[PDB]
Each structure stands twice: as C-alpha cells, then as structure tokens.
Amino acid sequence: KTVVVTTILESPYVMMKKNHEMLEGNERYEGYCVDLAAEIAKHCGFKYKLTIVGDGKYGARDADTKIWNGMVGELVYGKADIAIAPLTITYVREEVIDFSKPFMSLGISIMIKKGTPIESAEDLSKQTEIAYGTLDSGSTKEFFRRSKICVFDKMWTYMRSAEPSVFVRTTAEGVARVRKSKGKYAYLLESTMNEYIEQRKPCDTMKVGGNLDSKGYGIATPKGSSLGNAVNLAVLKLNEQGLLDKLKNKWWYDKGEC
Amino acid sequence: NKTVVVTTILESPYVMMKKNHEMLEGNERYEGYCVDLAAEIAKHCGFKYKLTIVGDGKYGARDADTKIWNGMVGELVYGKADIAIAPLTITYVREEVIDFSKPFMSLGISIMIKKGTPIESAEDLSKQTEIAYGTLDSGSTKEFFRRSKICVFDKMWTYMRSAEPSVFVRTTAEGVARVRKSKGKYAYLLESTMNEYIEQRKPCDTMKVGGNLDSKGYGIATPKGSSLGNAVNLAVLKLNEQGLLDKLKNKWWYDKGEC
Ligand SMILES: O=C1N=c2cc([N+](=O)[O-])c([N+](=O)[O-])cc2=NC1=O
Ligand SMILES: O=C1N=c2cc([N+](=O)[O-])c([N+](=O)[O-])cc2=NC1=O
C-alpha cells in the first residue's frame, strides 16, 4: 500500500543530505517538498516512498513522438502514484494529469548581478548593452514568444535575434552566466528560484522588478486518481495553517546565507 | 433551456451596474472583471449564459447552528445556479462542498492605511496602540489571526479581540470609510485585491503598505460532478497563459484608475 512519490532534485525543494551515503530510503533526502510530502502524507493517511524522476525533468511532450517525459511522464504511464515537486500548473499538463490547488505562487522575474542599472523589464527592452535571455525552453520562453504585449514582444524580438545566443541550456547555466558576465547579462526565470539564489553565496545577485506573469506549483496525480481529492484538501488545509509560508521561510531564509 | 445560469456577487470592480442599466436588459446590464471573464469562459467552453446576482448578496458561509450554506456557495449546493463566477476565495470548507477551478487571481491579507499614517508593516501595528486597527467581523481575514502561530499577529489578535470600542466592521465599505474618517488613526486589514483597487479611487487618500500576510486565490466554482467544471478549469488556465487575466486585471484596476 506504499505510495510511490516521484519528485525532482531541485533546491531547496528536494536536496541530498550531507550524509546521504549512510542513509537509506526517504531519510536520504531533505527540503521543502520533502517536508511537504511528510505533511501531505500525514493528513491523507498513507505511507510513501520518495523517488527521483529518472530523466530529472519536470514534464514536456515531444512534438514528434508526442511522448511525455519527466515527472509528468511517470504519472501518465503508471510509473508513479503522485508528484510532489515545483511542477507549474499548465494547460497541456492539466489535460493529461490532475493538479491540486497551488501550494506555492510565482511568476517570471528578472535576475541581475548586484550593481547593474536595471530595475524592470522595460529598462531592459530600451537598452542592449546589458544582454538578457531565458531558458531555451519552458513556459518562461514561450511567454515572450506568444506575448502580444509590445514590451515583451520587443524583448522577444531582441532575444530571438541576438549574437551570441542569450538562451541557456539549463537554469544553473543561466544563473552562472549572470555571475560571470560581470554585470553585462540579465537572466529571466521563475521568481521562486530567483529569490532563493539571492540568498545563497556569494550573494552577488538580486531580484529586480515585479513578476511579469502568474504561475503556480501544484501536486500532480494521474488523471482519475482517487488520491487527488484528499491531497487537494491537504494543500488547502496546510496553507490555511500558514504551513506553506512557514516551509517557504524556512528553506529560503532561515537556512539562508545572507 | 440550455442557458447556463451564472450566479455572481455585486462587488467592484468585478461586477457593477452600467450607466443606463435601467434602459438595458439581461447580461448587458452589468459590467466589470467577472463580467468580462464570464464572456471568455463561455466562449471557450461554448455555451450561452445568463448573469444573476446572488439574492442575499453573500459569498458562501455555512451557518454553524442550521448547517445551511448561504451566498453563492449555497446557490450551487442547492441547485439554483450552474456556475459561480465571482471573487470567491478558495477555502477548505468550500472545496468540501463545491468544485473550484484553478485560481484566476492571487491575493492575500494586506494593510490599508490613510496616506500619511506612520505604518509600514504589520509588525509596526503590533508594537503600538496609538493607531487602532481591525478587520471584517467574519471571514478568512479575522480567521487568519485567531488561529495564527506568528507572534506579531497573535499579538495583534490579542489586541483586536479585547479592544473597546470594537475595531471590527460589518462590511468592506464600512472598514474603508472608518479609515477615511479616523484621520489616520485606524488601519484596516482586508484582501489585497480590494486594497489596491480602493487605492485607485477618489479621493485617493488611502494606500496599501507592506506585503501580504498570507496567500489566497479566487476561483470559479461549480457543483460537484458537474459536466462543466473540467472545461471551465482548462479555460481559466488558457486565459492566464494568453495574458488575458492580467489584461482584465489592468483594465478594471489601473486603466480606469483615478490616481
Ligand atoms: O513544472 C516546471 N517547474 C519548474 C520549476 C523551476 N524552479 O525554479 O523551481 C524551474 N527553474 O528552475 O527554471 C523550471 C521549471 N519548469 C517546469 O516545467
Ligand atoms: O469568498 C470571499 N471573497 C471575498 C472577496 C473580496 N474582494 O475584495 O473581492 C472581499 N472584500 O472585498 O473584502 C471579501 C471576500 N470574502 C469572501 O468570503
């Protein structure tokens, strides 16, 4: 009766303990989603086993084979019973799996190295000396691409035609690029990550301006799962008890390095 | 007929009476955020609808003694409406009796003060008495402080609960009025979405200070086992990704602002 919980290895959501070599099972892991999982399980009344998604991805659908990868794939194909991770609620994903109500809110934000004369998305669109880009894939990119707003359309026009490329392969790459471009590059990513990195050494970056949109992380379960109901109520219950905020503050600031 | 009966509440700027509403008939009588949203939801879900205002003008609370729901939530659980399109906060007790779509707007408890008031945060209110402060005498707001584990807020609750004269108001407008009349000696805690709306209305003597003390969400509600929920749920998500929700937000909040 053990529930197979799939999740991704992303800080501070899911991380490896300092001594994960001497540990075994769920005790190996720690972090926001790891703590959350314990709560969700306690209120829904079930035993769970935490497993890291094989390909270490969230969930996208190939345009050719139409196959789902990442944690979404593990849910649609019967490899996992529930996904507890920072998985953003989207239209296409909602069509194939069931999402609970958001346990965390977020949106596209701007990351820059401290000292950079940038304060908003508008500031970027008006200049070029300070290059800026996003992940070469994901909701963040397609946001600007399918945006009928001139500010984001102009930013998109720039990003689309730039030399060298302002797009990055991974997030860690984008963050590093900001730290290494000596204040000549700005990275557009999820606010949750932006404000987490801002609290990590060497603490040479900061979040600027407000969010460009509004997304949400949700606990996903296979379409039609009987588990979805209880889990959904658990999230709402945890939120109304300020537990989600407590968990946030904990892994973002209490364990912060600034 | 196959005309979806849409229940909604009369709260600005979500649903408001037009200019010549007396000369108009049907849905064309109303306007606002939720009115525009309803049109889109119906467009993508493909259905004709009729806008109706909830009789008791309430959102949805379960009377503790009669165990009976009121407002829009009640209209659903008792088969009087097919769908509820309004600023209805997604709560636990409600999710237990109705089906909510994914949030179409995020919000949280915020502090409303009269401009000039020497307050910048909730912690400020808790370290003083010079400036009185309160909330609606019912709802998730007053509920947030009573069951709070944060010291400042539990210190605020201790103050509010035992304060004379009472610092609790009966309506939203009543709380806003008290702020505009207390010459900056009264702060009002309410939904941020409403706080940032009043901040855009005459005479523009109020403002929102500090960040939200929590995080809620407005969602479209439908009765359980409704053949409408899933479609409505996908509609909200798509509208958000197309930036339509943000456009509606900016239209009725800032484009028609007065400050
Ligand atoms: O569901 C998703 N959740 C994500 C969460 C994060 N995150 O910041 O937690 C990131 N990211 O780091 O770029 C990308 C994501 N891509 C997704 O498709
Ligand atoms: O579900 C609710 N939704 C609300 C929405 C608003 N609003 O701001 O739209 C307010 N308010 O104005 O105080 C109170 C509410 N109380 C509720 O119980």
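If you go along the chain as it appears here, the first residue is 1 and each next one adds 1.
Note that Cβ sites are derived from N, Cα and C of the backbone, with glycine treated the same way.
Other Cβ atoms within 10 Å of the Cβ of A:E190 (L-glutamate binding site) number 23 in total over all chains. Summarising the annotation, Swiss-Prot assigns L-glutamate binding site to A:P86, A:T88, A:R93, A:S139, A:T140, A:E190.
Under its mutagenesis annotations, Swiss-Prot gives A:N239 to D (Swiss-Prot position 775) the following note: Increases rate of desensitization. Long-range Cβ proximity for A:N239 (mutagenesis position), meaning a same-chain Cβ under 8 A and a gap of 6 or more residues, is found for A:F103.
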> Which residues does A:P86 (L-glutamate binding site) neighbour through Cβ under 8 Å, counting only same-chain ones at least six apart?
Replying inline: A:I8, A:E10, A:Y13, A:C33, A:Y58, A:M104, A:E190, A:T192, A:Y217
>> So the record assigns A:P86, A:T88, A:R93, A:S139, A:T140, A:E190 to L-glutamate. If I measure every Cα pair among those residues, what is the longest distance in angstrom, as a whole number?
In response: 18
> Which recorded positions among A:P86, A:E190, A:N239 have a Cβ sitting under 8 Å from any chain B Cβ?
Replying inline: A:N239
>> Please list, in sequence order, the residues in the chain of A:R93 (L-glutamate binding site) that are at least six apart in sequence and whose C-beta is under 8 Å away from its C-beta.
In response: A:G59, A:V72, A:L87, A:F99, A:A220
> So which other residues, same chain and not among A:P86, A:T88, A:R93, A:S139, A:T140, A:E190, have a Cβ within 8 Å of the centroid of the Cβ atoms at the L-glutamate site?
Replying inline: A:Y58, A:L87, A:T90, A:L106, A:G138, A:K215, A:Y217
